[PDB]
Amino acid sequence: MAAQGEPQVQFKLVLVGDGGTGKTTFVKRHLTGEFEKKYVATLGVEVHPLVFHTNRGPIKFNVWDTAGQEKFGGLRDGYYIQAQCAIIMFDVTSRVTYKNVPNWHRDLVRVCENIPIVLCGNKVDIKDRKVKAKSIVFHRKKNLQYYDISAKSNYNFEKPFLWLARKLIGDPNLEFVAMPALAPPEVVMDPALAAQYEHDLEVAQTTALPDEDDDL
């Protein structure tokens, strides 16, 4: 990455979540990933190359999307294997899905170790966000950053990717210089709601407690 003249850098990205998280929708947003869509029969997993143009240069994230396996149940180790990158998403409305996050994390860690993990809450587009910053504690407990994204609205699409890339490179000052072509959002996020959400998160972070909640 720091060296130049190297072939374009690809990171194998593993996306983990429950059905109804919109995780696949998140992928659908990235036009190039759709255009270059590949499938692996052996794993039963779709491959979607997602290219993001950074200050360092274009970074391809080879996104692995299980073909419905999550709906079936737990994921085969092969899917997790070689998870250079990991993003786990939970439905903000679904407490059950939040409860599932630790489980998915456990499987991921079991297969692969020393790998950056990005934890995101999805579908914030729904006003009834049952899982809130105060309830969000697992992230702190694992020392993994929380990200607020809404695939349906294409809210914060770049955020998880940019931070993931920053982790991988080790470059805090990394910026997405250019944005890859994205399919139109299903809905438009209300700016006021988004601002409120962000402010609330900031206040929670500002709050002088060892964790989001004194759960322990």
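Each position is counted from 1, following the chain as shown.
The deposited model was determined using solution NMR.
Even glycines carry a Cβ here, placed using N, Cα and C.
If you look up Swiss-Prot, you'll see 18-25, 36-42, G68, 122-125, 150-152 marked as GTP binding site, on the strength of experimental evidence. Among the features that Swiss-Prot reports, domain 'Small GTPase Ran-type' is placed at 7-171. What Swiss-Prot notes for the published mutagenesis of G19 to V is this: Blocks DNA replication; when associated with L-69. In Swiss-Prot, the entry for mutagenesis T24 to N states: Has low binding affinity for GTP and GDP. Decreases nuclear import of proteins and RNA. Stabilizes the interaction with RCC1. No effect on nuclear location during interphase. Loss of activity in triggering microtubule assembly at mitotic chromosomes. The structure shown retains the original residue. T25 to A appears in Swiss-Prot as a published mutagenesis result, with the remark: Minor effect on the interaction with the alpha phosphate group of bound GTP. For the published mutagenesis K37 to R, Swiss-Prot gives the following note: Decreased acetylation. Among the mutagenesis entries in Swiss-Prot is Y39 to A, noted as: Abolishes steric hindrance that traps the essential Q-69 in an unreactive position, and causes slow GTP hydrolysis in wild-type. Loss of one hydrogen bond with the gamma phosphate group of bound GTP. The mutagenesis experiment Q69 to N is recorded by Swiss-Prot, whose note states: Unable to hydrolyze GTP. Increases binding to BIRC5 and promotes exaggerated spindle formation. While the structure shown retains the original residue, Swiss-Prot records the mutagenesis experiment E70 to A with this note: Strongly decreases the relase of bound GDP. In Swiss-Prot, a published mutagenesis experiment is listed as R76 to E, annotated Probable loss of interaction with NUTF2. Loss of transport to the nucleus. According to Swiss-Prot, the experimentally introduced change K134 to Q is described as follows: Loss of normal mitotic chromosome segregation and defective mitotic spindle orientation.
Known features from Swiss-Prot, placed on the structure.
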| residue | record | Cβ neighbours (10 Å) |
| --- | --- | --- |
| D18 | GTP binding site | 20 |
| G19 | mutagenesis position | 13 |
| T21 | GTP binding site | 25 |
| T24 | mutagenesis position | 18 |
| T25 | mutagenesis position | 17 |
| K37 | mutagenesis position | 14 |
| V40 | GTP binding site | 13 |
| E70 | mutagenesis position | 22 |
| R76 | mutagenesis position | 15 |
| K134 | mutagenesis position | 14 |
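In terms of Cα spacing, the recorded positions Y39, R76, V124 all stay beyond 10 Å of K134 (mutagenesis position). Comparing the Cα of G19 (mutagenesis position) with the Cα of every entry in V40, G68, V124, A151, these being the binding-site residues, the smallest distance points to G68.
Checking each of the binding-site residues (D18, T21, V40, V124, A151) against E70 (mutagenesis position), the C-alpha distance stays within 10 Å for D18. The DSSP secondary structure for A151 (GTP binding site) is helix.
Around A151 (GTP binding site), taking its Cβ as the centre, 25 other Cβ atoms fall within 10 Å, counting all chains.
In the three-state DSSP classification, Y39 (mutagenesis position) falls within a strand. Cβ environment of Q69 (mutagenesis position): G44, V45, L75, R76, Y79 lie under 8 Å away, each six or more residues apart in the same chain. The highest number of surrounding Cβ atoms within 10 Å, among the recorded positions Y39, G68, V124, is found at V124.
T25 (mutagenesis position) has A151 nearby among the binding-site residues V40, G68, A151, counting only those with a Cα within 10 angstroms of its own Cα.
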